[PDB]
Structure formats: C-alpha cells, structure tokens
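**Student:** Here it is, the structure, as structure tokens.
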Amino acid sequence: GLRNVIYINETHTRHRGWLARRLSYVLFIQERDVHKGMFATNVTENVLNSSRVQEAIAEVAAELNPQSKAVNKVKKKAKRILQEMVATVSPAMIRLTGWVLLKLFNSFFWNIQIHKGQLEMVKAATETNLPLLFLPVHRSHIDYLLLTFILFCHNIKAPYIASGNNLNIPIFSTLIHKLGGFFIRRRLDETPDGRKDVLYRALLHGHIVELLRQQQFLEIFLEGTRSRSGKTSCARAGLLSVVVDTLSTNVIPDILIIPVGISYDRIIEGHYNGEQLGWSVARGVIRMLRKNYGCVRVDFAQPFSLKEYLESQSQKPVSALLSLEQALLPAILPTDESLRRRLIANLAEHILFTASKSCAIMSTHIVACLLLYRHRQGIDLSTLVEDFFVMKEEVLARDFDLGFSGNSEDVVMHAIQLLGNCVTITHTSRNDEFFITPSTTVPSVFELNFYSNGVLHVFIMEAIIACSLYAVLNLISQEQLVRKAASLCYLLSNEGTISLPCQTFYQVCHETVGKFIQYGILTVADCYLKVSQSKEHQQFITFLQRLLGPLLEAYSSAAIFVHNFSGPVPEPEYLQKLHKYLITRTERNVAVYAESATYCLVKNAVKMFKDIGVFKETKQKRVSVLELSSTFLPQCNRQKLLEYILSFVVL
Ligand SMILES: CC(C)(COP(=O)(O)OP(=O)(O)OC[C@H]1O[C@@H](n2cnc3c(N)ncnc32)[C@H](O)[C@@H]1OP(=O)(O)O)[C@@H](O)C(=O)NCCC(=O)NCCS
Ligand SMILES: CCCCCCCCCCCCCCCC(=O)OC[C@@H](O)COP(=O)(O)O
C-alpha cells in the first residue's frame, strides 16, 4: 500500500500516445496545480505597518538623540532586513525546479516511497482552512528538496522554508527566494555591544505572525544542523517560541504541526568520517553525483493541534523539576519564564521523538547492525541472509516501517554494494558461496556505525534493560532492575531521546521490563524475576548488551581522562585533547569498539559531566572554561564515578 513519486509514465498524465510517452514528464509538470493567487502577498508592507514593529522602531531611535528625524535611518534599515528576509514564490520557478529535481532524483536514486494513507490525512489537514507546520528531521541536504517536491507532486502549495543566512549570496539567494526559502540570522545578535536587536526580533516575529495569519505552510528543521552521528540530536526551541508566541498573543486561532521522517538507504553526502576523525572540490562533486544511491522513504506522522496540545500541558498538576545530577549522584555517592522555557523546550523533543519514531528502517541499517555487533568476525552470505529475515520480523513485530521488500538475498546483496567501502567480499575454501567481513579500522568503522545507528532507536530501551540485567547480577529483584535501568537512562540522556518527555523513565523501564515477561525472556519465580537460560534468549541478551558497547566505552574512557585533569582550560581546546585520547586508544589497540572514537560521543560525555556538574561551567570572553567542582575536587568521588560506569559495560 505504497506510492513511488518518481515513477511517472504516461499513465500518470491524461494525454496518451507515442509522442505523449516520449514527453511523459513535461506533461506531468504541466498538469500540476500551483498558481500565484494561493501565496501570501503585501508581506513587507503588512510587516512594516505592524503596530509592534513601529513601536519597536520608536524606542530604538529614541536612544540616538541630543526633533527626532533620524527615524528615516532606522526605518530605512528595518526595510532592508525584510528585503533580504522575505521569500517571493513563482509557480514558473517551482515547476521548472520540480522538473529538474524529477530528472535528478530519478538519476541518483532508486525510488522515493510514500504511504498513501499518511498523505490522504495531510490532504484532509490541507482542505481545513488552517496554517500547517512541517517539522522534518535533518539528515542530508536532499531533505529540504524532498519535503517540498513530495507536496508539489500531490497538488499542494510549496511551504515557506526557514533557511540559514549562509545561503544568502548573490544569484543563489534570488533563486531560493523564488522557491519559498526565507533567510534568518544565526543567534539573532547584531553585536555584543547591544543586548538584543529589538528591531530584528520584532521584524522576525512580525514576518512569521503575518506569514501564518495568511494560512500558508511553514518548514522549520528543529535540529539546527544535520546529524553527524546518524541519529536525532538535541532539539532547538528557537523558532517554536516565535510560532507559539503567535498563538499565545491570540492573533491566529490554531496551527497544525506535522512531524516528518525522511529515511535514506544511502545519504548522497555519504560517511561523516572527515568531521568525526577531527578544481579538486568540483572534481569531487563530479565524483559524488556520478555514483548511484539506494531507496528513500518519507513518513508523515499524524497532524495534531498545537492549541489542544498547549491546553493538555495545563492539565498536568505538577511538572518535572528533577536534575540529571540530583537523579544520579545521590544514588552513586553516599520560575515564571523557566516553566515557559520547559513548556516550549519539551514540545521540540516530543516532536523530534514522534518524527524519529516514524522514520522507516532500511536494508543498510539492518545489514550494518548485524555486521558490527551480531558477527564482527564476519560470516558467509547464507547465515546473514537467514538473520536478515529474523531481524526484519523483530522490527515489524515492534510496529516499525521497512524501506525495502522482496528477496532477502537480493535486498542484502543490494545493501552490501552500498557498504562496499566498509565491507570486504572474499571467497572461502571448497565453497561456491562468498564470505563477508566488515572493516575494524579507524576511519572505515565510523561509516558502518553511522548507518548502524539507523536501527539503534528501535532497540535502545531493551538494550538499557539488557545492560542493567547484566549490571544487577554482578533471581533478580524487579525493583532494583527498574531503579538501576532508570539511571542508565539519566546517564545516556544526552546521547538521544529514549521515550516521550510527558512520562518519567521509571514508567518507561517498568513498561520495558513488562515487555520482557510478554516476550518471555524474564519470568516470575516486590517481585523476583529469573532470566530464561535459553541459547536464543542469551544470544539476544548479549546482542542487546553488545549494541550499547560504543556508547558506554566512550563515556568510560572519558572518565579515565578526568582521573588526571590539570587546571581550568577552554572547552574547544579540551574536546580536541579528549578526542585525541579516544583515537590514541584505537591507535594502540586498547579500545575494543573503534566506533567509540567518533567526535559526537565526546561532546555528549562532556555535556553529560557538565549536567552531572563534575565540570562546573564558568564561561568567560564568550567561551566555556571547565572548573573541577568542589564535590569532585578529591579523587575518591571520580574513582566511584569511574567504578559506576564500568558496572554496565561487559569486560
Ligand atoms: C534563529 C535561531 C538560531 C535561534 O536559536 P539560537 O539563537 O541559537 O538560540 P537561543 O537560545 O540563543 O535563542 C535566543 C532566544 O530564543 C528563544 N528561546 C530559545 N530557547 C527557548 C526556550 N526553550 N523557550 C522559549 N524561548 C526560547 C528566546 O526568546 C531567547 O531569548 P534570549 O536571547 O533572551 O535568550 C533558530 O534558527 C534555531 O535555533 N532554531 C531553528 C534552526 C534553523 O532553522 N536553522 C537553520 C537551518 S534549516
Ligand atoms: C517541486 C520543486 C521543489 C522546490 C525545492 C526548493 C527548495 C528550497 C530550499 C531552500 C533553502 C534550504 C533550506 C534551509 C536548509 C539549511 O539551512 O540547510 C543548511 C543547514 O541546515 C545545515 O548546515 P551544515 O550542516 O552546518 O552545513
């Protein structure tokens, strides 16, 4: 029950015949319904006529005086900001781009899958007179080309995209402006001379207020950048404040929010090893686009009402105040605007979770997951083909989408040829069957790990309970397992979203222990559970244990570096000589999983220690210098902090 948006023969057009086939596409572009009338107009004028904006202008001028006829200057400046900000969509441009993208996608992709039922909802959300808001998860640059192209090819008007100021350059800007992309500043700060450019912020508020008030569609990537790790990073609540404020003020009745999940079998950009490790370009871009990449699946979550969601928050009698340190450390070592911050901050996480949990699991995702953790030593095809069937069922049985179908053999054989850089395909003695080992080198592994992290979010919970199960043992008391698991969540907090922000970890772990008894891995003898001593269950427990190896090893070997920490140092200088150590631990062959040396997990560990408050952040001259906290001034605390993390990791 799917749809391939790129698959366009004459059957997708009205006119038919030899000629009508030969020019199939050009007709399909002609038949699309996009006119100038259904786009917001008089935007600059309406934003410059705003009573908030003119008052914001009125006071910024007032400061500059010894009558006050300098208003001309600030007003003339205020205009120029909107002149570089606002977008101006041209149906002519959109069609002609859509045509090109329909050629190019059909060149360097195999297909782009859409579940009709998910879009038939969006076409019901469209035909109610409300402004929609599309919140995808940033992974590759192609994300912002797809989201629009998918809608354009179902007779839906292109959304106005919130774009980084980087792209604002001559020619390339005036193209983007005509394709809906409106440019916004980074940090919204002219200079540290001024506190806040009240004018710019008021104009930015006004623009979005106006663009929503005219019932147009908005596209915001809540992840400031695309993910280097290959999993959803920390959500930014920058613009969601601007969009919620619009509702808070009562200038528009309601907004619909649509989480989107775009999964790639192979991202055009490829591995991020170049960053994670720490003429000739244009040649590289030719070398880039001449390669083929795999399948794509874009998954739209159910549109929900922000108005109702914001009411639903006011039904909660008490909010979550517990600190990451106050959760963990006491178990290891014997308001007015702050509520408003948390309120909008949680929404962003709730969205990214919903989006990330829509993303379809790919073939590469499943192959990498097996190759890294299930085997590593490397296996002959037949065993991997039989496993690829077994894993596929494990994913479907947990209610997740697959971005592949057909013969397991062929779906794996396709997926190998994408991982051809990491994977080595050889011939074994007295066999017609071919052998498959992955790379365990410094640079190659990161590519396998990156694509492997695609599946991590399906098993992330069961893995925490699987690690905690091993932890508690060194006839389990259920309370202790939940209590122990609950911290391993607070510890791996920064690494990624584990569950919905609206419920506590205790409950999530209780439910996931509740799942293990339903599967029948744990059974009843306060409650006393026993682990099923069955080959299949044990190998699954050890797979789930192994799966979190890199994510614990890095956090362990991070604390091994803290053991000897000399004086206060700037963080950007520290992170490099912490990241050096983890590379040096592969270089010497001390670190087990070479995955751990990735730059992403280093930032997570330091932010985790900064959340725990081992390093007291005392930022100066616009950089974070790390002060070794009074609690962790002695050695015996850091010793226990090291001993603790070691309990979860298998030796
Ligand atoms: C413009 C943008 C950069 C703003 O984020 P930022 O400036 O980096 O983040 P800050 O926390 O410094 O934002 C400052 C303001 O945001 C608002 N804000 C940020 N987090 C907030 C939260 N949790 N609750 C309420 N308001 C919040 C406040 O009004 C805050 O005011 P302040 O300056 O007095 O603190 C925005 O782009 C963003 O972060 N999110 C969208 C990402 C994006 O579209 N990037 C382009 C690539 S497609
Ligand atoms: C049918 C035709 C479809 C029309 C397609 C038009 C698409 C318009 C694109 C608008 C401009 C892009 C949107 C903003 C995205 C953006 O700003 O990406 C850059 C950052 O996130 C990532 O930065 P980094 O990872 O640090 O390089």
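We number chain A the way Swiss-Prot does; in order, the residues shown are 87-152, 159-370, 379-434, 456-595, 609-659, 703-828.
Recorded method is electron microscopy, 3.7 Å.
From the backbone N, Cα and C atoms, a Cβ is placed for every residue, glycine too.
Below are the features listed in Swiss-Prot for this protein:
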- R278, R279, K288, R293, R328, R462: CoA binding site (BINDING)
- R89 to E: Abrogates mitochondrial localization; when associated with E-98, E-100, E-101, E-102, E-107, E-108 and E-118 (MUTAGEN)
- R100 to E: Abrogates mitochondrial localization; when associated with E-89, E-98, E-101, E-102, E-107, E-108 and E-118 (MUTAGEN)
- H101 to E: Abrogates mitochondrial localization; when associated with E-89, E-98, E-100, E-102, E-107, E-108 and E-118 (MUTAGEN)
- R102 to E: Abrogates mitochondrial localization; when associated with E-89, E-98, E-100, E-101, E-107, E-108 and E-118 (MUTAGEN)
- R108 to E: Abrogates mitochondrial localization; when associated with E-89, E-98, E-100, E-101, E-102, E-107 and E-118 (MUTAGEN)
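Explain the structural surroundings of these features, please.
**Tutor:** Taking a C-beta cut-off of under 8 Å and a sequence gap of six or more, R328 (CoA binding site) has these contacts in its own chain: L314, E315, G316, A469. Following the DSSP three-state reduction, the secondary structure of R328 (CoA binding site) is coil.
Long-range C-beta contacts of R89 (mutagenesis position), restricted to its own chain and to partners at least six residues apart, with a cutoff below 8 Å, comprise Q205, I206, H207, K208, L211.
In the three-state DSSP classification, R100 (mutagenesis position) falls within coil. Neighbour list (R100 (mutagenesis position), Cβ cut-off 8 Å, at least 6 residues apart, same chain): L113, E117.
Sequence-distant contacts of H101 (mutagenesis position), defined as residues of its own chain at least six apart whose C-beta falls under 8 angstroms from its C-beta, comprise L113.
Counting every protein chain shown, the Cβ of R102 (mutagenesis position) has 13 other Cβ atoms within 10 Å.
For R108 (mutagenesis position), applying a Cβ distance below 8 Å and a minimum sequence separation of six or more within one chain yields no residues. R108 (mutagenesis position) falls within a helix when secondary structure is assigned with DSSP.
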**Student:** Near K288 (CoA binding site), which residues of its own chain have a C-beta under 8 A away, given they sit six or more steps off in sequence?
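**Tutor:** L280, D281 - these are the non-local Cβ neighbours of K288 (CoA binding site), listed in sequence order.
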**Student:** According to DSSP, collapsed to three classes, what secondary structure does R89 (mutagenesis position) have?
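**Tutor:** In three-state terms, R89 (mutagenesis position) counts as strand.
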**Student:** Measure from the CA atom of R102 (mutagenesis position) to the CA atom of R293 (CoA binding site) and give the result in Å, rounded to a whole number.
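**Tutor:** Rounded to a whole number, the Cα-Cα distance is 53 Å.
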**Student:** Inside 10 Å of the Cβ of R279 (CoA binding site), count up the other Cβ atoms and send me the figure.
**Tutor:** 6
**Student:** Quick check on the gap: how many Å separate the Cα of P152 from the Cα of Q159, given the 6 unmodelled residues in between?
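**Tutor:** End-to-end across the missing region, Cα to Cα: 9 Å.
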**Student:** If 43 residues are missing between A659 and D703, how far apart are the two Cα atoms, in Å?
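**Tutor:** Computed span over the unmodelled residues is 12 Å.
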**Student:** Tell me which recorded positions (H101, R279, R462) have a Cβ under 6 A from ligand 1; sequence order is fine.
**Tutor:** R279, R462
**Student:** Looking only at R278, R293, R462, which of these binding-site residues has the biggest number of Cβ atoms within 10 Å around its Cβ?
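**Tutor:** Neighbour-count leader: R293.
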